[PDB]
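Have a look at the structure below before the remarks.
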Amino acid sequence: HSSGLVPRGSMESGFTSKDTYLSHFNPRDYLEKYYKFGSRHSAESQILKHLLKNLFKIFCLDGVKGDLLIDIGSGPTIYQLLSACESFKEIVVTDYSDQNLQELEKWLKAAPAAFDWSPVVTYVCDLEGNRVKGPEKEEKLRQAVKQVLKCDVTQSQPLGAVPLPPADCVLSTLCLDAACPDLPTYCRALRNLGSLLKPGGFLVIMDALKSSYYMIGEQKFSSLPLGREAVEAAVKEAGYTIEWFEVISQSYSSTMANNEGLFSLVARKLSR
Ligand SMILES: Nc1ncnc2c1ncn2[C@@H]1O[C@H](CSCC[C@H](N)C(=O)O)[C@@H](O)[C@H]1O
Ligand SMILES: N=c1sc2cccc3c2n1CCC3
């Protein structure tokens with residue numbers, strides 16, 4: 001009840017509480033704000049294209065492939081899985097928010113009222129060489145998504161008591177910044193995701209740099225404002241070896257975030 005002075009759910013602890021993600025996170029509004037293919041060459045649209053070109057390169061051009069991929073903190077989105085369904089036989093989607101899981105389930109069932117991913121899907125098809133059209137690509141993704149589960153990156157068992165085989169890849173886009181109030185929790189969340197991975201499994205992360213908040217309309221949500229060095233240090237202390245790390249300077253529209261670019265990394269679960 002602070003009226004934009006401070007992010008929603010943070011007056012007491014300094015960071016957006018996770019119950020705020022069950023009450024004030026609107027899936028439909030988050031999708032309209034950031035994913036109606038951003039907008040007409042907007043900062044959001046350029047960022048989405050850059051995210052899509054990196055996932056295509058990681059999954060289709062590089063050696064990131066296997067049986068199971070677990071997407072962590074998927075929200076109501078599926079763009080991050082379009083290229084991945086080409087390298088992984090099965091995908092599991094997860095989020096802390098029940099309204100985000102409902103939105104994902106609406107898309108899985110191709111409910112007419114669901115969000116339209118068509119332009120994003122066609123862009124991914126174009127990147128992959130136009131071997132299939134959008135509608136064929138979406139059905140391949142829908143059949144590959146085997147489970148839609150509740151997730152909490154802060155718990156030692158992120159997926160609760162749900163048994164899954166060790167994953168070949170753990171993917172997490174624009175989630176860890178929103179979920180982790182500090183670097184010790186951020187480091188611990190990367191250790192928690194490690195328990196879902198086979199020894200030597202891939203960890204794929206894409207998030208924002210130096211961002212202390214992000215907006216969903218006039219609703220402000222916290223983000224951990226960490227830099228490249230702090231990201232690399234936390235990924236290494238969580239028990240991972242970084243294969244590649246990229247940083248772009250492109251930031252979100254001034255009215256939606258205060259970030260200083262984005263990062264992408266592909267890491268591998270260490271020996272121990
Ligand atoms: N502790 C927690 N554990 C898991 N997910 C969490 C979480 N706290 C927040 N989240 C989720 O983190 C997401 C931030 S939005 C990221 C959505 C999507 N992956 C994309 O690329 O746009 C939300 O869906 C929110 O529910
Ligand atoms: N989901 C999204 S969109 C966006 C823009 C800028 C910063 C962040 C952000 N997130 C969560 C992490 C922090």
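Residue numbering: from 1, along the chain as shown.
Header entry for method reads X-ray crystallography, 2.3 Å.
For all residues, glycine too, the Cβ spot is worked out from N, Cα and C.
Recorded in Swiss-Prot as a mutagenesis result, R28 to K (Swiss-Prot position 18) carries the remark: Has no effect on N-methyltransferase activity. Under the three-state DSSP scheme, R28 (mutagenesis position) falls in the helix class. All protein chains considered, the CB of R28 (mutagenesis position) has 13 other CB atoms within 10 Å.
Here Swiss-Prot describes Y30 to A (Swiss-Prot position 20) as a published mutagenesis experiment; the accompanying note says: Loss of N-methyltransferase activity.
Residues within less than 8 Å, Cβ to Cβ, of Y30 (mutagenesis position) and separated from it by at least 6 positions along the same chain comprise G75, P76, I216. Recorded in Swiss-Prot as a mutagenesis result, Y30 to F (Swiss-Prot position 20) carries the remark: Decreases N-methyltransferase activity.
Other Cβ atoms within 10 Å of the Cβ of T173 (S-adenosyl-L-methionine binding site) number 23 in total over all chains. Summarising the annotation, Swiss-Prot assigns S-adenosyl-L-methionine binding site to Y30, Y35, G73, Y79, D95, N100, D152, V153, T173 and lists experimental evidence as the type of evidence.
Under mutagenesis, Swiss-Prot gives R142 to K (Swiss-Prot position 132) with this note: Loss of N-methyltransferase activity like its citrullinated counterpart. Around the Cβ of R142 (mutagenesis position), the same chain contributes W107, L108, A110, each under 8 angstroms and 6 or more positions distant in sequence. In three-state terms derived from DSSP, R142 (mutagenesis position) belongs to a helical segment.
Annotation for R191 (mutagenesis position): same-chain Cβ neighbours under 8 Å, separated by at least 6 residues, are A238, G239. One mutagenesis experiment named in Swiss-Prot is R191 to K (Swiss-Prot position 181), and its note says Has no effect on N-methyltransferase activity.
In Swiss-Prot, the entry for mutagenesis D207 to A (Swiss-Prot position 197) states: Loss of N-methyltransferase activity. The structure shown retains the original residue. Around the Cβ of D207 (mutagenesis position), a 10 Å sphere holds 21 further Cβ atoms from the protein chains shown. In the three-state DSSP scheme, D207 (mutagenesis position) falls into the strand class.
DSSP assigns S223 (nicotinamide binding site) to coil in the three-state reduction, placing it in neither a helix nor a strand. Neighbours of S223 (nicotinamide binding site), defined as other CB atoms within 10 A of its CB across all chains, total 26. For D207, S223, the entry in Swiss-Prot reads nicotinamide binding site.
In sequence order, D177, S223, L224, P225, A257, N258, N259, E260 constitute the residues six or more apart from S211 (mutagenesis position) in its chain with CB-CB distances below 8 Å. For the mutagenesis of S211 to A (Swiss-Prot position 201), Swiss-Prot gives this note: Has no effect on N-methyltransferase activity. The structure shown keeps the original residue.
In this structure, the C-alpha atom of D207 (mutagenesis position) lies 16 angstrom from that of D95 (S-adenosyl-L-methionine binding site). The recorded positions near ligand 1, defined by a Cβ under 6 Å from one of its atoms, do not include any of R28, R142, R191, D207, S211, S223. For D95 (S-adenosyl-L-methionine binding site), applying a Cβ distance below 8 Å and a minimum sequence separation of six or more within one chain yields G73, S74, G75, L101, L104, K150, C151.
Per the record's binding annotation for S-adenosyl-L-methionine, residues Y30, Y35, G73, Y79, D95, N100, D152, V153, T173 show a top Cα-Cα distance of 24 Å. In this structure the C-alpha atoms belonging to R28 (mutagenesis position) and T173 (S-adenosyl-L-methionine binding site) are separated by 18 Å. Contact annotation for recorded positions (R142, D152, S211, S223) versus ligand 2: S211, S223, each with CB under 6 Å from a ligand atom.
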